[PDB]
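Peer 1: First, the structure itself, so that you have it in front of you.
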Amino acid sequence: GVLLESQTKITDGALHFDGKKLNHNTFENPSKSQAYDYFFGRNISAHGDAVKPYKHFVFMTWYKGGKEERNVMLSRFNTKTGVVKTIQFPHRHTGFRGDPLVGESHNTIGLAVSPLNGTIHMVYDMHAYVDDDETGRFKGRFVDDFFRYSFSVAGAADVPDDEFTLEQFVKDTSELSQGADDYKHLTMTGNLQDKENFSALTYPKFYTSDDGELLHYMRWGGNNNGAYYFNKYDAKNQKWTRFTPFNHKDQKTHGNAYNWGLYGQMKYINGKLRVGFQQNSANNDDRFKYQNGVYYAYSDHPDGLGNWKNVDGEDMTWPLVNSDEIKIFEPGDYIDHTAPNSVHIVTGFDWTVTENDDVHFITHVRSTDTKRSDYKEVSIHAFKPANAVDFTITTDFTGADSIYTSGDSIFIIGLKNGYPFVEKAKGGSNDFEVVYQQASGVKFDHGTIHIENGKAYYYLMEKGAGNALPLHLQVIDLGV
Ligand SMILES: C[C@@H]1O[C@@H](O)[C@H](O)[C@H](OS(=O)(=O)O)[C@H]1O[C@@H]1O[C@H](C(=O)O)[C@@H](O[C@@H]2O[C@@H](C)[C@H](O[C@@H]3OC(C(=O)O)=C[C@H](O)[C@H]3O)[C@@H](OS(=O)(=O)O)[C@H]2O)[C@H](O)[C@H]1O
Ligand SMILES: [Ca+2]
Ligand SMILES: [Ca+2]
């Protein structure tokens, strides 16, 4: 029953890093040519939490194309009329550590629209930025601008197409305003005293609760010392709460044997705030070069403020200090190496929970040393049916980067030879089948997905040369 219901071009020129990959030794001599060099990956548009359906619209964010442009953009697509109206913001992608010549793929444009009062929310262009000066890592380039929040008056999301302009959005008019085209707010609470609470964050991601409340979470910190922080939109007062931690930072000072970072996602699923991740311990003497384990917890509090529990319903220390409390299993156990740093876990992790409360995790493990003779590589699917005691754990699985769910089913959705495909399985099972594979039309380089209404919103960038490429929105019915 899977089928493409619409494909809609949004622009001919969104930003893309088409230049050379830089590193620690080279990033300070980026090309001044027409090619746009980058430091991590090439993707920045149609990337991250950049697509949201709201009533009969779909809102999308992107970076204006052209190495020399880079403006934050917001588009609203009218599903009934076919009209795509775009707003161009003044802020331009500031690049790796604030140098626009080096593309920075972390700095996505997160987006949300409040069902309660029709305000629009955007957090963007952020990668652990703090206040510092000429001698710091960031050379003073983010002072009074390390958290970048833009948002509209009430009702902006429903205004006629002629009124959907930058005039719908609220200026920074505080003591720290950088001027007349300052649309970036340093906090979401409206109180600059809260500013340290918004420092050093990455990865803006929004959810809507079952009662229409906007939730938001970001990641503080780095590789082996990080935390998830989450907050809530007060639509009545048109402001957000301060950020609250899922786990403590600097766990080793809060009672843990080691500091650890997190690689995973918080998600609002089945009407609860939940988290699934692999940890990255600061210990460099054990067998895991980077990540290890699979962890999961959920909150019985509507806003996540306490009452956390692990998969077995046991109370979790909160904010969490010791990840052991919520560990499900060790992907490391599926490879035989035990020597220090011999086990490599980074890509291929995600998780989901079905409407029937089937819990699913996917992961990937390989030998650190790819040249060894007994090299090993497995993909893992760990899943527990609703009415099951234990998890079923299998390496009879091809691997994936994401897992999705809708209704009774789980899905794997991505690109194969430039075209979207969908694989589907019953919730609580490992029985995946390809049920959809686009086979004609322009091909795509990358994209990002949002599931809702039994549909996948696949926000995509078309393949091509240069650093200004077209964007298309595909709406795919999953047919559940
Ligand atoms: C957290 C670190 O803290 C300090 O070291 C410092 O602030 C540093 O950032 S820095 O100032 O720029 O150097 C931070 O180090 C990077 O942090 C990233 C993070 O988790 O925030 C890490 O990026 C994640 O993992 C990357 C591997 C991923 O990159 C994609 O995947 C791969 C690959 O698998 O080989 C290659 C490409 O880099 C890219 O396509 C990141 O993706 S993202 O799209 O850029 O967001 C991200 O998931 C990063 O590895 C740290 O070194
Ligand atoms: Ca500002
Ligand atoms: Ca380690």
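In order, the residues displayed for chain A correspond to 47-526 in Swiss-Prot numbering, which applies throughout.
Heads up, the Cβ atoms here are built off N, Cα and C, so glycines get one too.
The active site, proton donor/acceptor annotation in Swiss-Prot covers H152. The feature Ca(2+) 1 binding site is assigned by Swiss-Prot to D218, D228, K230, with experimental evidence given as support. The feature Ca(2+) 2 binding site is assigned by Swiss-Prot to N329, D332, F334, with experimental evidence given as support. Record note (Swiss-Prot) on the mutagenesis of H152 to A: Abolishes catalytic activity. Quoted from Swiss-Prot, the note attached to the mutagenesis of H173 to A states: Abolishes catalytic activity. Swiss-Prot documents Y249 to F as a published mutagenesis change and attaches the note Greatly reduces catalytic activity. Among the mutagenesis entries in Swiss-Prot is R265 to A, noted as: Abolishes catalytic activity.
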Peer 1: In sequence order, which residues at least six apart in the same chain have a CB under 8 Å from the CB of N329 (Ca(2+) 2 binding site)?
Peer 2: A303, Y304
Peer 1: Taking ligand 2 as the reference and 6 angstroms as the Cβ limit (strictly under), which recorded positions among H173, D218, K230 are close?
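Peer 2: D218, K230, in sequence order.
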Peer 1: Other than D218, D228, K230, which residues of the chain come within 8 Å of the Ca(2+) 1 site, judged by Cβ distance to the Cβ centroid of those residues?
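Peer 2: Along the chain, the qualifying residues are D191, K217, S223, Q224, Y229, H231, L232.
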Peer 1: To the nearest whole angstrom, state the Cα distance for the pair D228 (Ca(2+) 1 binding site) and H173 (mutagenesis position).
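Peer 2: Just about 20 Å between their Cα atoms.
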Peer 1: Excluding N329, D332, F334, please set out which residues of the same chain place their CB within 8 Å of the center of the CB atoms of the Ca(2+) 2 site, keeping sequence order.
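Peer 2: Output for this site, in sequence order: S327, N330, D331, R333, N338, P386, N387.
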Peer 1: Check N329 (Ca(2+) 2 binding site) against DSSP and tell me helix, strand or coil, would you?
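Peer 2: Once the DSSP labels are grouped into three classes, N329 (Ca(2+) 2 binding site) ends up as coil.
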Peer 1: Any idea what DSSP makes of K230 (Ca(2+) 1 binding site), helix, strand or coil?
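Peer 2: Coil, per DSSP.
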Peer 1: Sorted by position, what residues of the same chain at least six away from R265 (mutagenesis position) have a C-beta under 8 A from it?
Peer 2: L247, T248, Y249, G272, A273, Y274, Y275, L308
